[PDB]
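This report refers to the structure that appears directly beneath it.
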Amino acid sequence: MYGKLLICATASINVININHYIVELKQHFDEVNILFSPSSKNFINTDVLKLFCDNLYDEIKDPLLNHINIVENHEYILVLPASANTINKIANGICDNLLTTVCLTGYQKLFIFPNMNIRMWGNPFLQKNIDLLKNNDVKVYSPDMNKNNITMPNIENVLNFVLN
Amino acid sequence: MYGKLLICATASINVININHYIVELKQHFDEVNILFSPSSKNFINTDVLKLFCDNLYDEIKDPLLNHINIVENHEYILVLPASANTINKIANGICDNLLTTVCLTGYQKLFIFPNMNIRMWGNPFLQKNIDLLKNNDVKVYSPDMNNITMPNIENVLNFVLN
Amino acid sequence: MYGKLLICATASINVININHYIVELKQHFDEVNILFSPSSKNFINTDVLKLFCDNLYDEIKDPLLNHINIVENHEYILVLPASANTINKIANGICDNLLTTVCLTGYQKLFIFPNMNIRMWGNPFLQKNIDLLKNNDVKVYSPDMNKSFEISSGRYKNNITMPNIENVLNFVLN
Amino acid sequence: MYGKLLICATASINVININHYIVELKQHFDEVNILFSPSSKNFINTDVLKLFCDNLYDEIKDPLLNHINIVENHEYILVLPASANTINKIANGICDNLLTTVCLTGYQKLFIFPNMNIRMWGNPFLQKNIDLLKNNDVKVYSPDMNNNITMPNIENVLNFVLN
Amino acid sequence: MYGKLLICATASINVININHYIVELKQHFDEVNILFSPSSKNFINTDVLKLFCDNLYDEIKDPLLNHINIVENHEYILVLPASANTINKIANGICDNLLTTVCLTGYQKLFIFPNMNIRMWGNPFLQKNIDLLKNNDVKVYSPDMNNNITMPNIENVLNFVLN
Amino acid sequence: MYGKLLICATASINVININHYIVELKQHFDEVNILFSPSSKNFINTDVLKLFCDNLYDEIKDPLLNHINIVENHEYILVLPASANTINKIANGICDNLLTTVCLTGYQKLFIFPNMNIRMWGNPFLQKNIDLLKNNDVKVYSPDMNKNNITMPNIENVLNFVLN
Amino acid sequence: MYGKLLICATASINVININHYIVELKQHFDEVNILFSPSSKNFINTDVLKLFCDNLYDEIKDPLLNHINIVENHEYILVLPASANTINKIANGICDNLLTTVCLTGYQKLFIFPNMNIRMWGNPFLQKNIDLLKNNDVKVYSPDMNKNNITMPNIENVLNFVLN
Amino acid sequence: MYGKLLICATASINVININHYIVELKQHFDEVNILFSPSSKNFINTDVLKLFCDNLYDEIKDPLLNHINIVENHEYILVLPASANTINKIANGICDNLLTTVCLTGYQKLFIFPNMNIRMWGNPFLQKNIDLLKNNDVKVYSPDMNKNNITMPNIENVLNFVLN
Amino acid sequence: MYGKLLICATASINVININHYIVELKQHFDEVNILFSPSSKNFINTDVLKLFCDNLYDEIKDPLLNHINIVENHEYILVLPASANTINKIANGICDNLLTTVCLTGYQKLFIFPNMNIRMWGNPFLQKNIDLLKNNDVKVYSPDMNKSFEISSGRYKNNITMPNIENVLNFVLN
Amino acid sequence: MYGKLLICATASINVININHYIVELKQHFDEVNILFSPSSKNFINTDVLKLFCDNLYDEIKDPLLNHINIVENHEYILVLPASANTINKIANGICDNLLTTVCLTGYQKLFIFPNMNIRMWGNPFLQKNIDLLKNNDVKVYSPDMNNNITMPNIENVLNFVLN
Amino acid sequence: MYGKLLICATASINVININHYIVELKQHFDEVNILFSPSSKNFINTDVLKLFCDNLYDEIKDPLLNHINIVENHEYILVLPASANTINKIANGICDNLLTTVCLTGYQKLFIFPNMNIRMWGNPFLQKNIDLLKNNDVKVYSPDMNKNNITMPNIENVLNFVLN
Amino acid sequence: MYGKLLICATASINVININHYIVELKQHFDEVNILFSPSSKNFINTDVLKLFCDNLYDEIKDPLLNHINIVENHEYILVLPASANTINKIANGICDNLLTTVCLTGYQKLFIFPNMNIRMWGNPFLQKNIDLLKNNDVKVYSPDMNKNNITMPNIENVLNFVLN
Ligand SMILES: Cc1cc2nc3c(=O)[nH]c(=O)nc-3n(C[C@H](O)[C@H](O)[C@H](O)COP(=O)(O)O)c2cc1C
Ligand SMILES: Cc1cc2nc3c(=O)[nH]c(=O)nc-3n(C[C@H](O)[C@H](O)[C@H](O)COP(=O)(O)O)c2cc1C
């Protein structure tokens, strides 16, 4: 196994299927923990993930969580699914919630998997920020567009983009 | 009439007069719907707008509103009044609330009407973002004037159509 | 004394020691008032500062506070401690809370004192924003640094430390 | 300027435009303060009026407000917009909220500007009360019409109050 | 069928049996909708009436309900049971809640069915108001008795409204 | 002693002294019970009166209190102190709270002691109503005046206005 | 009169008319008290029954009510209206609320008046339980098939089933 | 398409994957609506299902939902996943919540898909109830045992069983 | 010591004395943990048991407690005191709360100690269920009974009583 | 059988066994009533005791209970178990809850049964206060030990209170 | 006239009449301010006092009040009515609420008017504490007695005791 | 290092600087844990101390905390800052909260560091209690004095006083 991995889930419709990635990834990484964005809590009951993840970081239960330790405790940090909003915040250094604060601190171990409707993907400001992220050592995976649509990355494809 | 128009209202002091624009615009567009920023709810009772608008999009009443459909359902999207904050968020692609998420998705049908005190208008970062928006096909209206005042119906009508 | 000074405190761990700066600064400025970021309220009981400051601006107690008047009422506006988050928001003109709205309006009287862990300080996007702020007349102090032991790595690392009273007055008045 | 003026706003749909009257009236009266009926708070955020008015009397924030002092502090008291409900309460001396208690105490400085749908205006009991008010020195403006009644033109309220 | 009918129920002990009238009246009128007074909600669970009525107007669920439309949407408006309090409010044009505001607006289509203890019925002020209502085209049914007053027969309720 | 007496207190600044009338009245009547208007609560803590009166009738504690029984239970019903608002309500038959409903039903046993600022007392509408009350046999006491302002009645004067 | 009678009302639509039975039964039994199932409180304001009943047993107001005393205090215990749910719980000895605990304890004085839509009445499991109840000395009344259709036990009917 | 289908989901760990069945079933039935057990709400945010289902029946939002109409409005009623608890309640006619009340009323259109740990599956009382259900026309899918424990019925399995 | 033992306490009046059994049983079993029925919380403050028990399973504090693990973690599961309601639920496989779900899963390690007024004990449906439980390998102890005087009257009546600690030890270890 | 007895229970761990004393003492005193310290509610559900006691005084249910009458209805007032804290409060006349107010008032018929860990018992101030209590007519019982410290045997408490 | 005076009112039943002192005292002292003990709130609505006093100090409204400044702002601190509990707290230095913290700080300007039932007045501990207080420059009034029970001090007497 | 040390912090204005003492003391004692008085929670967010202390004893989070174990687990117990109120409570054996109960139990390991305004320090009752504490083996550090006001303990002096 490759070491501790942290999943930073955002308010993308596909966050409802995040449990599938967890059990799958639990086979390749020592640990697979998770952290959600405030808005993603409107899509699922995050406490359920405690049944699949090694650890769940909840900023509501604990408002004084140490983001620095969280970053040092992991070798890989994935933002999956990654919303246009969080992508753009990270690109501009905006860290107004735990997830986003963790992503600023650990930009060097960051892997972003964009997920959104195709029309949002065409936004000029989003794209400009994606270029900015790439030109600064932040790994941004290119969305799997199959309809013109846009699907969620294959569990194999995520492994390649991170380890390879 | 020209088709469905959506008003994205932000926390500007003039949002308290947004009802006047609605009834006026209802005469030129098939429909005139409205969507507010969370903060603008501290200035007015948004439910009242249900009495003038065809539809009110409330993200609190319905947290799973489809922003894509909202955008496809309109030919024009105005951010009136437009706060410095929202202008700057849109310019940077930040969409942390429904209104702002709708503006990212529909940048091609977007018309911005800035409203703020003159001193805020002079902010370097705001201005840099306004240039960015204009150089990217987002229509941004030049604030009237001593202080900035709301746009005249005559003007919004021209700007949104020309 | 030099005139009214406003402190804009953000959610930095050192906001718990902000009271020390207040009493100290009260000796050089006619008034020293304070305004906190929503998140900083998770670190301290902000009402206590009413005992040291001349005025406390609370956007929860009063959601319709006039930020323009707040800015005109002060000659100096310090963001101390200044979080990476607020620095980056100011740099991009994002003003989604009172503190941050006050900073947009008063960019000409703004003095920023960064405070964060050294690793956050190395963020490319933060640094790019800091340059942007400086190249636009916003005074951004260079975070003081000192040798400190880090139990994590079991090694001495250079850590970012909080401004010195002399160093804050000097940076502000000079 | 003519002296302190108090606006007593009621739950009429037009209370959403009361801010326009304030800024306008601020030019003719030393002060223009406001007081709302409990129900009118379902139409607007009354705190916003603090930005236009000199003073806002809020009975929820302060349940022990002195209505007598409020009345002595003003030379003119306008109920604008005036709902059928408040008009009828005043006519019968019913004062179950601050606004309505202020109107009982200051009947001598009272100016009423009715606003309601035309059908409500035709109510026999309302009309009987309006006559009662007029025959007792309470100034009641005649709803501008054109059939439907509309809000008081600002030069008209000014004329009705001063002249 | 004769058209849409609205029942305005008030805080009378017999409001607990209002469901019986609904199902019965549903056979003679296109629609039979209902609106309650705030106080009547202390006697029954008003949501249950949604199971018998075509529509339930709830001012708490929707504070901005259009009373004018409610009145235009009905040919008959019954206040059943009608409390002394509401009768007296209507007589004086007091409309401080939706039900009572609907009754002011639709005085021309109003039918009142008083229900209260016999001693309350003897109140001078109530009686004076009842006369006032009758002398102004408001139909006020004469309570059935036997000495104590009882509720309206379903046969008798129909006569009063339909002719 | 005389029969049971009920005090109906309204939102008059003097409802804060109401406890004084109770102990004194308590020496002449079998029972002296009390009932308040909802607005009275903003002046005093009505529960303390439980310590002086034989019975406190609270509509919030018990929303379905039987108002006919309360009237049948007393020989004298005193609305003391009486606000302009309750006086005008009773006069028009408005009975929208328990106190005002008890007064509609017991008009034949009702005694009113007005208390309010001298300026409120000059209102034409209230006066028309006071006349209406008296002309319908509801005893309304003539407010005491002392140089000109109205003052509360002495226990001796209420005793006299109620028994004789 | 025949002695104290307790009505155990359940979440049947007809519980909204339970007040009619009370006043009627008050003429044949020394006392007629009532106890509701938690769910029936979604159909009516149970406090109103205090105006017709001698006593109302409320397990929310008093969580430590003595069910044994309640049973000893009555000669007859009627479950009216009786829901399919409560019938089936009683048949299986399930007593997870006060009403149902009272019915287990007083099976010997129990009279059940079923009320439900005709389709629910045809349930195999319900019927099997009804047989079980009858073969164990629990009186179960046979509903009114009139409009198939279901109806409530006429006062005479309930009266005659209980005194018989 | 075969007509309206209702899914009654219970507090089984697999209820977190119920969304997958919905989208799949939406292709064979005119409508696919859903109703949850109170306890299942501790596993997921049920409001999200509004995005996949035609209708969501929520007894908290509406305590007076007509279970009879719900049953008449559907040709098929599946309890998927079906907990040991709900299976046993249905078998005994216990209907103390909306889902369970709907299952009593519509026993003739009921299809049960058991899901639980293998050890719970071996319970004597559960098994006795399963036999009872089967011998009374209630279709109870017979779960598959693999590796050793019960596995959740495949979408193909539910389709074949429901449409057989 | 014989291994981990779990006590499933129900809403019986005697649950107020459950602490006595705990300390006593702690001497014969490696661990003695406890789990309460929702209704039993109206009789006592369950948190107090944390002072005598090794572990307290609280489904309110943690709605996603693993009942399977709870069962595997114990060699003996006692329902003490056992109410008529829970006995009848277990007999019918009804598991609508944690305690009752634990009892379904661990029917093979289950020991029931009935406690209720004598009149409830005579219920036909309860008795039929007790037979069902016994004929299915669930150990159900025969309630103790002595002749106690009452004040509810002047008569002496037969009454069921709580099991002596020697009684539950013998019923559980044979 | 002797007069009415009142138990004043405090936040001692042993308050969880107070129900046992109740039924035992019930057979000797006309009435055995109870009152608890606020902190006591963290150990037991104080309402269950209504099932064993004649009366239960609860200051939250009724914040205006007459402690004078409470002391008069009883001939014996026991503070059992007696915590160090209440023992010290009583000794210094501190009465900030219903229980200690009752104790300040009924000091002449008060009997204290200390129950605490052996280490708290050796505290200088606690002992000093116990001396002051004994030197002022308050019966303070001598805790049973075995070196631990246990609760009052039923016979023991009767001896101390009656004899 | 005389300087600022402060009334520290405690939970004595006579606190319901403290309003009568205020008006009278306001004629001899520049300002007459007040602050109550938490328990006092159970007897009266302290908000009304704002209608009579110059300033009311509320520790619930503002938990960070400056007691030093308060003691510093007044020339006379009266605890009226003074309860047993407070008298003893002050004697032992206990200062667990605002009132009591103000009394410890301004013991040099303290005037105490005991009010309680005659039986409590006889408490040994209370009386010894009063001896202790009087020996430390704290003035404690000896309660008037009539009828036998203690009664509240009249103005002439609080005026005398305080101004001598 | 000298062993486990417990800090008992009270509602003194300087409790806002207690974090400084913690980090400093963490270098001389194996562990440095903390316990706050209910009132001190109005000055700071006590949860933050979890970031500097080894353990935080919170009586609200856990109402049944074992004070005896807390005392046995520490070699030194400091009340820093020590309010006049707590000092006086300890002196009289009053233990109405966890902190104060811990101080009664561990009087032999107790070290008190007074902090209050100079005027409060002059209170006769406080001083009498301080003498009482000293004459009973409770170490009471003499407040550092520097204009004339009292100031907080130099970490060097707290060490001397506690270690000698
Ligand atoms: C959306 C809406 C608009 C209304 N407009 C009017 C109006 O113009 N005039 C009026 O007299 N009443 C109007 N009503 C009815 C009043 O709000 C209602 O009678 C109320 O009880 C009056 O209370 P007030 O006298 O305290 O303001 C309206 C109600 C609603 C919900
Ligand atoms: C802002 C403020 C600061 C205070 N400072 C002190 C202080 O330095 N010393 C002190 O003994 N009391 C001080 N007090 C008073 C105490 O907080 C008060 O006596 C309290 O009841 C003590 O409670 P404790 O012993 O549980 O901490 C202060 C009060 C406030 C509101």
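The residue numbers of chain J are those assigned by Swiss-Prot, with the residues present covering 1-146, 158-174 sequentially.
Method of determination (from the header): X-ray crystallography, 2.5 Å.
From the backbone N, Cα and C atoms, a Cβ is placed for every residue, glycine too.
Record note (Swiss-Prot) on the mutagenesis of J:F43 to L: Binds FMN, but activity is significantly decreased. Within the same chain, the residues at least 6 positions away from J:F43 (mutagenesis position) whose Cβ sits under 8 Å from its Cβ are J:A11, J:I13, J:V15, J:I16, listed in sequence order.
What Swiss-Prot notes for the published mutagenesis of J:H67 to N is this: Retains less than 1% activity, binds FMN. Non-local neighbourhood of J:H67 (mutagenesis position): J:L98, J:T101, J:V102, J:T105, each in the same chain, at least six residues away, with C-beta under 8 Å from its C-beta.
If you look up Swiss-Prot, you'll see J:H67 marked as active site.
J:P81 (mutagenesis position) has a Cβ environment of 27 other Cβ atoms inside 10 Å. Here the residue is the original one, but Swiss-Prot notes a mutagenesis experiment at this spot, J:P81 to D: Loss of FMN binding.
As a published mutagenesis entry, J:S83 to A appears in Swiss-Prot alongside the note: Loss of FMN binding. Residues near J:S83 (mutagenesis position) in space but far in sequence (CB under 8 A, at least 6 apart, same chain), listed by position: J:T10, J:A11, J:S12, J:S37, J:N115, J:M116.
According to Swiss-Prot, the mutagenesis experiment J:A84 to V carries the following note: Binds FMN. Under a cutoff of 8 A between CB atoms, and with a sequence separation of 6+ in the same chain, the neighbours of J:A84 (mutagenesis position) are J:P114, J:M116, J:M120, J:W121, J:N123, J:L126. Secondary structure from DSSP puts J:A84 (mutagenesis position) in a helix.
According to Swiss-Prot, the mutagenesis experiment J:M120 to L carries the following note: Retains less than 1% activity, binds FMN. Under the DSSP three-state reduction, J:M120 (mutagenesis position) is assigned to helix.
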Field: From J:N146 to J:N158, where 11 residues lack coordinates, the CA-CA distance in Å
entry: 5
- prompt: What number of additional C-beta atoms lies within 10 angstroms of the C-beta atom of J:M120 (mutagenesis position)?
  reply: 23
Message: Going by Cβ pairs closer than 8 Å, show me which of the mutagenesis positions J:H67, J:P81, J:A84, J:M120 neighbour chain L.
response: J:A84, J:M120
- prompt: Three-state secondary structure of J:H67 (mutagenesis position) from DSSP?
  reply: helix
